[PDB]
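See below for the structure under consideration.
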Amino acid sequence: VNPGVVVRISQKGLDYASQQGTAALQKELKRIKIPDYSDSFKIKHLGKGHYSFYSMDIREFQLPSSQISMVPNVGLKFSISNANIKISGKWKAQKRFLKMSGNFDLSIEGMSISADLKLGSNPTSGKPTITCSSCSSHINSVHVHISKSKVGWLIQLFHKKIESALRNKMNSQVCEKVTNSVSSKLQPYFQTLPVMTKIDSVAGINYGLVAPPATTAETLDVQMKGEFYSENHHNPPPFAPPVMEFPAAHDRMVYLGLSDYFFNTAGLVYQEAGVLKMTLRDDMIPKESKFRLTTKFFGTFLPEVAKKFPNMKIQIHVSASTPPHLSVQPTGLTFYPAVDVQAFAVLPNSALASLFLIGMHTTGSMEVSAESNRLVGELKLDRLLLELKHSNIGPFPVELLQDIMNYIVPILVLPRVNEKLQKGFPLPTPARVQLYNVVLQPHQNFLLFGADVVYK
Ligand SMILES: CCCCCCCCCCCCCCCCCC(=O)OC[C@H](COP(=O)([O-])OCC[N+](C)(C)C)OC(=O)CCCCCCCCCCCCCCCCC
């Protein structure tokens, strides 16, 4: 099925992911435990004894450079190159009754760590997966700076008996940490991505992955369902999502393709739940106005109203007749709302007497922006078109209600609607990230959302 939303992370985005990762990887690397090395010796002109290098602690583990390359159709390749591991510890040697002790410094440089990241999807939950398929460290030199006392044999000893085991265990510990951090911390983090985002008492958005993440030459492509759903009653959309093929760029870190299907499912869900309705009472209009929802006022042009229903208030019911459409094109987004406006006369017992039913429809601009990690918008209308559907007070020129419709609608109706639109809809962002410096480029059948991300 064509996805309703597509997320494309660019190289700039991956570079950021790697910098945050490496930084987080440094801490785990600095917590590696290297054993104590105690062994005996017997040198031709020195004698027999027991040496010991122990109580070693990692003081600095700098990872200056890190990089994530994209291996088309395969995955990511994480690489660190000039790793510097500065270790410190103590040592003690004993020759007969001679006891010698002191601290020592060790420096491991030119360490290279390479790891393969494989991306997948979990169908039963719709969450992305990431695991480390391969890892390999590599140490170039080991500078044992016990340069403080004339004890060359001990330094010779370190290189001839200990170095070969230290490096091997260091290379294993590093890849052990990397592999673990991926499964235990990288994967669980990217699963904070919203799958079933509940936005209110009525709707929610389904951001579930509909296929495994595809790695290309220059982008990591993520396909999401992107359809507003209802929990009170499930109903599939009478349309299919468009193929969102957009220019892969590297100006921003991430790019979202928000299809028209996505936006239109919202309209369907809110309509069918019977919530796009509103009651206008005469007391909502500020007391200092020309128009009044009273039969008296309506008497100026429709009496009838004042003739059958003498001096009473008027109540108007505004409801959506059909699901509001939203068209996305390179010029901008257009909204097509159709409403049923029915006027009732409020009898002295609070009962409602149907006056007439009006069919209104218009065309407006839907502007879209982003605040925090939300998608907000604002609706603006054009001329309103009235149509008379049925009248209990006889046929009349439906054009007489134009002035009333042109006050009520933009003063009473539009305001409430824009409040929800300005509240917005949650975007598919993982935890602890905020989107800044965004660009919204309208395209044919979908909206392009580009942005930079900042990880807390
Ligand atoms: C696709 C979603 C659309 C929404 C827009 C956001 C899209 C994401 C684009 C990247 C920008 C966001 C950066 C996220 C940072 C990644 C995790 C992090 O910083 O620390 C993890 C966490 C870091 O730990 P921690 O700091 O988060 O919390 C742990 C704290 N301690 C350690 C004390 C317990 O776990 C790790 O292991 C860090 C990375 C180690 C291995 C390095 C691997 C290379 C880097 C990974 C980048 C590849 C990701 C590919 C994404 C594709 C999947 C959709």
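We number chain A the way Swiss-Prot does; in order, the residues shown are 32-487.
Quick check of the header: X-ray crystallography, 2.4 Å.
Every residue gets a Cβ built from N, Cα and C, even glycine.
Annotated in Swiss-Prot:
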type    : residues      : note
MUTAGEN : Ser49 to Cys  : No impairment of secretion and increased propensity for dimer formation
MUTAGEN : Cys163 to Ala : No impairment of secretion and/or biological activity. Loss of dimer formation
MUTAGEN : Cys166 to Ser : Poorly secreted. Loss of LPS-binding and biological activity
MUTAGEN : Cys206 to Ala : Not secreted
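Checked against ligand 1, the mutagenesis positions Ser49, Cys163, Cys166, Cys206 give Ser49 as the ones with a Cβ under 6 Å from it, listed in sequence order. Note: the CA-CA distance between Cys163 (mutagenesis position) and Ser49 (mutagenesis position) rounds to 14 Å. Secondary structure at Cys166 (mutagenesis position), as computed by DSSP, is strand.
Calculated from their C-alpha atoms, the gap between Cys166 (mutagenesis position) and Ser49 (mutagenesis position) amounts to 16 Å. A distance of 16 Å separates the Cα atom of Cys206 (mutagenesis position) from that of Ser49 (mutagenesis position).
For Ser49 (mutagenesis position), the same-chain residues 6+ apart in sequence whose C-beta sits under 8 angstroms from its C-beta are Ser97, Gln98, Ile99, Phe109. The secondary structure of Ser49 (mutagenesis position), as reduced to three states from DSSP, is helical.
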